[PDB]
Amino acid sequence: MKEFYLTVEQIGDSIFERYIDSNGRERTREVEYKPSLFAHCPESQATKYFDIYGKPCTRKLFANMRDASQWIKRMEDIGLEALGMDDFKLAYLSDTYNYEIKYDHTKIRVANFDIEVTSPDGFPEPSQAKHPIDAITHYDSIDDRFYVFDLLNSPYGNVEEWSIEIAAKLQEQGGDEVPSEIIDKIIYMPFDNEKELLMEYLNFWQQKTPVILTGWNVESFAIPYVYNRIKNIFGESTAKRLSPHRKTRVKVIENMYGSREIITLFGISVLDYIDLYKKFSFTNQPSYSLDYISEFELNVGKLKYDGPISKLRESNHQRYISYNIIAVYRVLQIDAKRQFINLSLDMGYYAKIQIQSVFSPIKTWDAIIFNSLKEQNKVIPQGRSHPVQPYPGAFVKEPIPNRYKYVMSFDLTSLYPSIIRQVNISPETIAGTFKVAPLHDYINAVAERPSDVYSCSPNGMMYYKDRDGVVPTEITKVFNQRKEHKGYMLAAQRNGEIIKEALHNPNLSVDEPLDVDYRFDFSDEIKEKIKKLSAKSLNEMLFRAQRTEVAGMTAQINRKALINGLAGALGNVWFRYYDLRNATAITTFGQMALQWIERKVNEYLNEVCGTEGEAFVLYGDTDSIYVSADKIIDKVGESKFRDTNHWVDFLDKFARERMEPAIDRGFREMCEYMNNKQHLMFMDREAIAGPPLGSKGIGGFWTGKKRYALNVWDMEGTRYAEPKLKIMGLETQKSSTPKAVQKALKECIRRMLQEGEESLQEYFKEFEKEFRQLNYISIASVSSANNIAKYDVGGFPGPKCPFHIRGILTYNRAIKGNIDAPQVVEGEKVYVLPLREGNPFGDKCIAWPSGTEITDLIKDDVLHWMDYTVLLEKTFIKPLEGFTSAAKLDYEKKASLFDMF
DNA sequence: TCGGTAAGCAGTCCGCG
DNA sequence: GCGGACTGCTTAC
Ligand SMILES: Nc1ncnc2c1ncn2[C@H]1C[C@H](O)[C@@H](COP(=O)(O)OP(=O)(O)OP(=O)(O)O)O1
Ligand SMILES: [Ca+2]
Ligand SMILES: [Ca+2]
Ligand SMILES: [Ca+2]
Ligand SMILES: [Ca+2]
């Protein structure tokens, strides 16, 4: 097999590499890598190295890495560019793996771990590590085993061994319900003392050294806790055994408001799953506790126990250990679903970076572009300092707030990357500038043609047309991968709908789910067999179709994020290829494209409807247009349609056969106007929206920019079994809105779009009447909580104190003295509730850590003083009033002359 | 929250005769 | 009470 790296580090003048050799074996080597860097040299000199602009360079081979670094410094002291890859480990990988990496995940050791630490005096600070570590569960992907290290004797209690038989039993038998599929995979090791536990853990770690290290909050808690605890008990040298090269560094993580510390373990790649989730999941959660995220992703119940966690070990060690094991498994189950580890491996090896560098689009692209240029003996420029400067982004059209009955949307494919490719935007393809006209003049095709030679953007930039830039070349490669996966995702989604249809008529029989590849549209033979399946088989297939869809979503959306990251990196001062001329060339071209095609589509439709000056495009944002289709439907007449699906087909056919060719012609002209290298503005139909045939539903409404709802029947070729609400921006979509409130507002919108005014008034009246019964958590608002210190003045709100921060200060006064009450953590999220006048807490609101029950100390008083009226008005009525006035509806029946009968 | 811009709404503070 | 200037937070792209 072809070799591949596992990890790479620079330690002084040595590269330390762990890798898989040509026999599939894990090895480690130390290499005294001699880096090369580059300087410009005289034009008449025989060299094979040229910078990206074609200026000749001489290569400088250094005796070692420190010499190379020193040289860079002196080149700065002189005032001359020092060219080449200054991150020597990327040059090492480029040299050592000079081919497209083929990796085998089964050889990569992926460790998932979690620790427990009992603490009476509140949160066990990792940087202190003053309390014993009393449980570790470490799952190893190569052995497929959960290794459980259990402390039986502690200063906080001596306990009995954990029982695997009780762990397996149902909770109803007094057991812990550890999933039966992992019971045989547990290797249980009890210890008489913490020192033995930790020494055996290190020995284990040496034998089975993680390559990828993950878990939940491992980087901010488990890793520093374990390192510091071992450090405290044994000394530094023993703690450094967590690094396969015996090298570790305390690293300060700084943000705007302060900083924290993590431990860098050289020769390990830490991918903390909470961070993977935040980067790749495209959710925003009210809470990031493992129990909250598990429930969300997997529909598994919360891990239930009595008393505080600080007393769990002593009161119920059986459950304590079982929950530690289950916690480790829940991360594996989320990863089985989301496949973020697989994603990180793919992107990391593709770029030839340290796997953990997938968190940085700048590092990822720097390495892709460097490898690409290196293939042609080209030399990358030195990174420079730039002051941070604001620059302009997308155009968003101001919509007229209203109901909109029939709507078809269209959207440009991978816009920013497509612009890069079409225009040929790249550091080395800049050809010059032209004199810019107001954007309006380009939009209306009245400005002078920018160039007869070069490819242009309306920001004034011109680019070479003779060859592709490295940026267009490399972005195309990832775009093509993205396109493949989106295909599988969309096929899995269509297949899901076929299964949902068949579930209307499940067969009374005993059978099996079909063995199919959900990434591909079901054949006719498969569809026939489906129509004959039981509900149990069909549901199982649906679960599988939906997993396939999620896997595709992960693969496609994060490749989209990567290429969109390159367009954005051009406007980040830390990027080697930072250039506001290129960042703005992209965004400005996008503005033109949208408004250009708005004009074209209006012109096309005014023509086919025999009108003039009417606005058919009602809205647009960045790269999308929403077209009012009422008139198209009206030209046939509602009367002519058999059912909803009939007009959906008609609109689909109109968009494909009439609108899309018109849109294509408009963009080809624009390409010619701008003299671009390649026409890549492909704007396809996205949504077909409208009320159910014969209903009084309104179909859709806009309240403003980035705020709208539509009742969608077909999305990007997926024909839904049941219509789906596409709601953007509104409160149902915001993590800050209470859960029960999101749900009620969503049902109000459903009724508006699908059923009409009367149905809405029916539901509103009932919600208002019943809401005071709702569980307090479900009606709490949510907010991130920054600068609690800034606004704290002796425990009371300072000037300009934000509402949620006030709540925290209320909470802090109410729990003061209690070392054991849960603390609000700076920068994390809180639940927030308003409080009625004259309450014991002495203020108008209270907040506590999100994803938790508020401590028993005060729960009773909070429940009693909760201001339901304020809660209702703020989170429910006010947004509903916004929706309904926009839609010209009333959520309450207005009096009429009939109310005399 | 270590890892592109546009723009919405909540809330504070204060004006607005 | 509503709006503007401002901060804070959260979305849509
Ligand atoms: N998360 C993001 N980060 C950076 N730029 C973004 C992001 N989302 C959107 N943009 C910018 C770049 C996009 O090309 C453009 C239009 O967005 P959008 O329609 O969501 O995706 P897209 O057009 O790139 O892909 P798709 O093919 O799925 O439509 O807005
Ligand atoms: Ca725990
Ligand atoms: Ca798009
Ligand atoms: Ca059937
Ligand atoms: Ca879009």
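Structure method, as recorded: X-ray crystallography, 2.0 Å.
Cβ atoms are placed via backbone N, Cα and C, with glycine included.
Sequence annotations record features per position, and here Swiss-Prot assigns Mg(2+) 4 binding site to A:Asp411, A:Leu412, A:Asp623 based on experimental evidence. Annotation comment: Swiss-Prot describes A:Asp411, A:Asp623 as Mg(2+) 3 binding site. Summarising the annotation, Swiss-Prot assigns substrate binding site to A:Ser414, A:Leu415, A:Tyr416, A:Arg482, A:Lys560 and lists a large-scale study or a structure entry as the type of evidence. Per Swiss-Prot, mutagenesis A:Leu415 to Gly or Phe is noted as: Increased misinsertion, increased mismatch extension and inefficient proofreading. Among the mutagenesis experiments that Swiss-Prot reports, A:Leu415 to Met is described with the note: No effect on base selectivity. As a published mutagenesis entry, A:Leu415 to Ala or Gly appears in Swiss-Prot alongside the note: Decreases base selectivity by several hundred fold. For the mutagenesis result A:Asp621 to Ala, the note given in Swiss-Prot is Drastic decrease in the efficiency of incorporation of dGMP. A mutagenesis experiment is reported in Swiss-Prot for this position, A:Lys706 to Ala, and the note states: Almost complete loss of polymerase activity. According to Swiss-Prot, the experimentally introduced change A:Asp714 to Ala is described as follows: Complete loss of viral replication.
For the recorded positions A:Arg482, A:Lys560, A:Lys706, the ranking by surrounding Cβ atoms (within 10 Å, all protein chains) places A:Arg482 first. Sequence-distant neighbours of A:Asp621 (mutagenesis position) (same chain, 6+ residues apart, CB-CB distance under 8 A): A:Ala394, A:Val396, A:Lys397, A:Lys705, A:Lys706. Ranking the recorded positions A:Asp411, A:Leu412, A:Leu415, A:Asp714 by Cα distance from A:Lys560 (substrate binding site) puts A:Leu415 first. A:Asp623 (Mg(2+) 4 binding site) and A:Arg482 (substrate binding site) have their C-alpha atoms 18 Å apart, to the nearest angstrom.
Look at A:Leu415 (mutagenesis position): DSSP puts it in a helix. Counting only same-chain residues at least 6 apart in sequence, those with a Cβ under 8 Å from the Cβ of A:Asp714 (mutagenesis position) are A:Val648, A:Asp652, A:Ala687, A:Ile688, A:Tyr720. For the recorded site, A:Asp621 (mutagenesis position), the DSSP three-state label reads strand. If you compare every pair of Cα atoms in A:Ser414, A:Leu415, A:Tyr416, A:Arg482, A:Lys560, the residues listed for substrate, the longest distance is 14 angstrom. For the pair A:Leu412 (Mg(2+) 4 binding site) and A:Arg482 (substrate binding site), the C-alpha distance works out to 15 angstrom. Rounded to a whole number, the C-alpha distance linking A:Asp411 (Mg(2+) 4 binding site) with A:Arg482 (substrate binding site) is 17 angstrom. A:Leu415 (mutagenesis position) sits 13 Å from A:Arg482 (substrate binding site), taking the CA atoms of both as reference points.
In the vicinity of ligand 3, defined as a Cβ distance under 6 Å, none of the recorded positions A:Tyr416, A:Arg482, A:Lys560, A:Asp621, A:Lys706, A:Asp714 are placed. For the recorded Mg(2+) 4 site, residues A:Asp411, A:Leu412, A:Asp623 set the reference point as the centre of their Cβ atoms, and the other residues of that chain within 8 Å of it by Cβ are A:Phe410, A:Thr413, A:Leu415, A:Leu594, A:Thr622, A:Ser624, A:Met683. Taking a Cβ cut-off of under 6 Å from any atom of ligand 1, the recorded positions A:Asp411, A:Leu415, A:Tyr416, A:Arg482, A:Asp714 reduce to A:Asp411, A:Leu415, A:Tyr416.
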